[PDB]
Number of protein chains: 2
Amino acid sequence: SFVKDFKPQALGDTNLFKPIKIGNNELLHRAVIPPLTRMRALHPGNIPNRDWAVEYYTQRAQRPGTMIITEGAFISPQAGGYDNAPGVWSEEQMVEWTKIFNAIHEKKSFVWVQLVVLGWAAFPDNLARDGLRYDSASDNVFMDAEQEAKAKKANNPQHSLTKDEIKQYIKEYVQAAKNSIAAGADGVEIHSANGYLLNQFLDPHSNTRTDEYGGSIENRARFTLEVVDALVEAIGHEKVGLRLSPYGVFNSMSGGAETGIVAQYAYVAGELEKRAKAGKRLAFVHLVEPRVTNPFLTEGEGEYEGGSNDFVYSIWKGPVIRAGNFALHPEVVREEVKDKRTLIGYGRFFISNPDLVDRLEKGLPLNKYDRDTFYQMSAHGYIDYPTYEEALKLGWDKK
Amino acid sequence: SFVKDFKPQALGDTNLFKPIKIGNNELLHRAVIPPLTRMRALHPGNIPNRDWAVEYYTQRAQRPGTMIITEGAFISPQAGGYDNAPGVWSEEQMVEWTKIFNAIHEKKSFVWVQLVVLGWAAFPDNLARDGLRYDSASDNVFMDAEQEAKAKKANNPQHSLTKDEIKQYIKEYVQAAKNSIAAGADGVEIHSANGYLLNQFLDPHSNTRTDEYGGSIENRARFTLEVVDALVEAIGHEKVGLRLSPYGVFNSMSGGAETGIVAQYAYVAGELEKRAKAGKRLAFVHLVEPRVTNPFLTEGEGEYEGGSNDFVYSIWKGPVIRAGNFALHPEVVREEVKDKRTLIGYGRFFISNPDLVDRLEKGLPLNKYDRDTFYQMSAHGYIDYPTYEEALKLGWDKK
Ligand SMILES: Cc1cc2nc3c(=O)[nH]c(=O)nc-3n(C[C@H](O)[C@H](O)[C@H](O)COP(=O)(O)O)c2cc1C
Ligand SMILES: Cc1cc2nc3c(=O)[nH]c(=O)nc-3n(C[C@H](O)[C@H](O)[C@H](O)COP(=O)(O)O)c2cc1C
Ligand SMILES: C=C(C)[C@@H]1CC=C(C)C(=O)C1
Ligand SMILES: C=C(C)[C@@H]1CC=C(C)C(=O)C1
Ligand SMILES: [Cl-]
Ligand SMILES: [Cl-]
Ligand SMILES: [Cl-]
Ligand SMILES: [Cl-]
Ligand code: NA
Ligand code: NA
Ligand code: NA
Ligand code: NA
């Protein structure tokens, strides 16, 4: 059915429908698909779903000139720990990704691979089964008691990365980025958000290190910036973006309760702008808004009202993608896109509306999503959400 | 005469005219007199002007419940270097300050002493004459070529402070703060703005140190925060505020051209909020706006449009005084004071309008200022600017 109480607004008269260039890509509008893990990849080997993934992305690529950021993709086995999320390290994986990228390009849209390392959010038992470590920045603070216990039970205690192991992850980020471009992707997004490994280094709750990778703002940002620099060198700044969630609490990050949190993220933004002014500007910075501090809470819940991401704009002068509870709030989007370098990521409602962009332009009702199938090994709740026309035929304008 | 093309707005219907408590003081409105050096203090001994200073402050205290921050006052001879700016270290000085504070209190207004250390902005020849060093954070970067040359000519080269000398300044800040309170002041403002010594430590252009007082965000902020902590301990957080100018370029500070500048100031704000949450909240933070990056340029000149101070509000949760080209822009003030913890400092037009607060409430014309007498050893351009009524009697409503 359609979302019951929603009052749509046509946004076609706003900058959401003005073209913009991101990296090498001429986008025709500024509604971006942010990275959305869907758990349809198949075990063993973290293989993109051979039955449905092409169709899923094809559907969501249907509006010409749409920027799509893929579901998070693990850069290596050690970076993973979820059996049904895909990787980008193996030939068997890239065969499937190639088909996906080709399909998106056939629809005249674009695709950026999000590169992921899980750190403490991984399942320590899956990792132990596969002979892999359970990694984080530190070894004396844990995501939650359950994760700490799963780790101990698996004889796979949380491990504070050595410098050599950080270097190994950086090598894997580089090779994953290369693999992505070679298979036909338009670029990559470095995931440094939502409490995964890089965010675990950025955040002083999760990073109690006393070496050069913790204990100060500069040190906590070191790993993220080393990945940025390694990928810029490998595939070019125009093919690299970075995702950050300054106010996020998901996966036991600090959020606004940490009084140094804005400084930590302002420092990262400043270092990106420094690189930009020196000739290597990232394609974009992608921010999760304080509107959504945890993306598994219903829209309107977990909103942090004590901070804004606007500070980033005083520092970083390139494109900014903002995501978090914008589908249900065209009135907010209307104001945000008045800034001419702002794009809007629409997550959950892109799950349920393959033709979301048309609906935003034209002020059409939105399909309700079904959170129960966000993660599921099924075509149902993945490729069977209808377009607006299909929904009319099903009688949804009267259900 | 009145400012010719100005279109006043009555601001009495805004929060500018709602009472607010700052430290121990119940202000009746939120128009603050920011610190304004006037150079009427007499040599030798940096003595507040025995003829005119009481009258100057009395005039500007006339609206009941006004917060006045004094002209900058040197904490010690070594902290000074301008013969006609006052100090707060000697009995002879405090005799005069006592009269000033009494007069302000008789008008039912309040007075906060701004505590100043000049660093590289001092005149090295005055300092050499008096057997004093020419100090800054570093010794290999200079304010400008003229200052570097004056220093060499005076055989008083710019000197990078030792840790012991920093500790000595902190002792002097403490004693100056005590002197101020004992003489009757309501509080003190730590000057960490406008390119004076503390700002010289904060800014990476002027601070190339490699000890614990430079080389990182935390290190560059160390001196400012040590002064904050020393004064909070000495006279209480409710009697201490801090002034910062993130985007200032006056006295060869970096401003927005330094991509790490927001991070540097976000860190300071965060550390203040941390202290506040731990039970010691400063009375206020005072910000110079990017509206005025150099206060000796005519209003509208030297505006930096590439940054905002709004970030501070995501971090620091106490009162914020904002200053910079607000007198000529009631339309901007009207929007800013919608935030209920925002006060507005009015500098240059408080020089020329002793009854500025009435004029803001009632939407009256403003007396033009005469910049030539901003710094002058005279009552003229100091205590002879008329109130609105006096100006009407002089025929200014038709001049
Ligand atoms: C099912 C689901 C999967 C997600 N997967 C990812 C992901 O792989 N990488 C990522 O950075 N964010 C991920 N997110 C966060 C979203 O990209 C987005 O920031 C968030 O859902 C808020 O936007 P929205 O309110 O428009 O959904 C996910 C969110 C959901 C609900
Ligand atoms: C003549 C003059 C003297 C000033 N003296 C000081 C001072 O002693 N301490 C300080 O922090 N700022 C000082 N300032 C800066 C002002 O406090 C204020 O930030 C600036 O003038 C911008 O506000 P305005 O546009 O309302 O004048 C001075 C400015 C002027 C023009
Ligand atoms: C498996 C992933 C790559 C994660 C899924 C859920 C969220 C919120 C991410 O940021 C990544
Ligand atoms: C002599 C002083 C205390 C200075 C005068 C001019 C400015 C802009 C200050 O900040 C302090
Ligand atoms: Cl799993
Ligand atoms: Cl903005
Ligand atoms: Cl002088
Ligand atoms: Cl604000
Ligand atoms: Na099927
Ligand atoms: Na789950
Ligand atoms: Na006289
Ligand atoms: Na002068």
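By the numbers in Swiss-Prot, the shown part of chain B spans 2-400.
Technique stated in the header: X-ray crystallography, 1.5 Å.
Yeah, the Cβs are placed from backbone N, Cα and C, and that goes for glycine too.
Residues or ranges marked as active site, proton donor in Swiss-Prot (evidence: a curator's inference): B:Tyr197. The Cβ of B:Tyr197 (mutagenesis position) lies under 8 Å from the Cβ of B:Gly73, B:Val117, B:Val118, B:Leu119, B:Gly120, B:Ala122, B:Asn252, each of these being in the same chain and 6 or more residues away along the sequence. Under DSSP, B:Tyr197 (mutagenesis position) is assigned to coil, being neither helix nor strand in the three-state scheme.
Feature annotation from Swiss-Prot assigns FMN binding site to B:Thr38, B:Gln115, B:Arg244, B:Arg349. Taking Cβ-Cβ distances under 8 Å and a sequence gap of 6 or more within the same chain, the neighbours of B:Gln115 (mutagenesis position) are B:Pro36, B:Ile70, B:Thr71, B:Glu72, B:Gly73, B:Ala74, B:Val189, B:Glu190, B:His192, B:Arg244.
Taken from Swiss-Prot, the feature substrate binding site covers B:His192, B:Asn195, B:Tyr376, and the record attributes it to experimental evidence. With a cut-off of 8 Å between CB atoms and residues at least 6 apart in sequence, the same chain places B:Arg244, B:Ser246, B:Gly249, B:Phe251, B:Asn252, B:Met254, B:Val289, B:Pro296 near B:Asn195 (substrate binding site), listed in sequence order.
The DSSP secondary structure for B:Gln115 (mutagenesis position) is strand. Here the residue is the original one, while Swiss-Prot reports the published mutagenesis B:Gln115 to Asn with the comment Strong reduction of substrate binding.
In the three-state DSSP scheme, B:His192 (mutagenesis position) falls into the strand class. Quoting Swiss-Prot on the mutagenesis of B:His192 to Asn: Strong reduction of substrate binding. Reduced oxidation of NADPH.
Quoted from Swiss-Prot, the note on mutagenesis experiment B:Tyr197 to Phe is: Reduces oxidative half-reaction with 2-cyclohexenone 6-fold.
If you take the Cα of B:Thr38 (FMN binding site) and the Cα of B:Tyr376 (substrate binding site), they are about 8 angstrom apart, rounded to a whole number.
Remark: of the recorded positions B:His192, B:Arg244, B:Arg349, the most isolated position is B:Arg349 (fewest other Cβ atoms within 10 Å of its Cβ). For the substrate site, whose binding residues are given in the record as B:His192, B:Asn195, B:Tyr376, the maximum C-alpha distance rounds to 19 Å.
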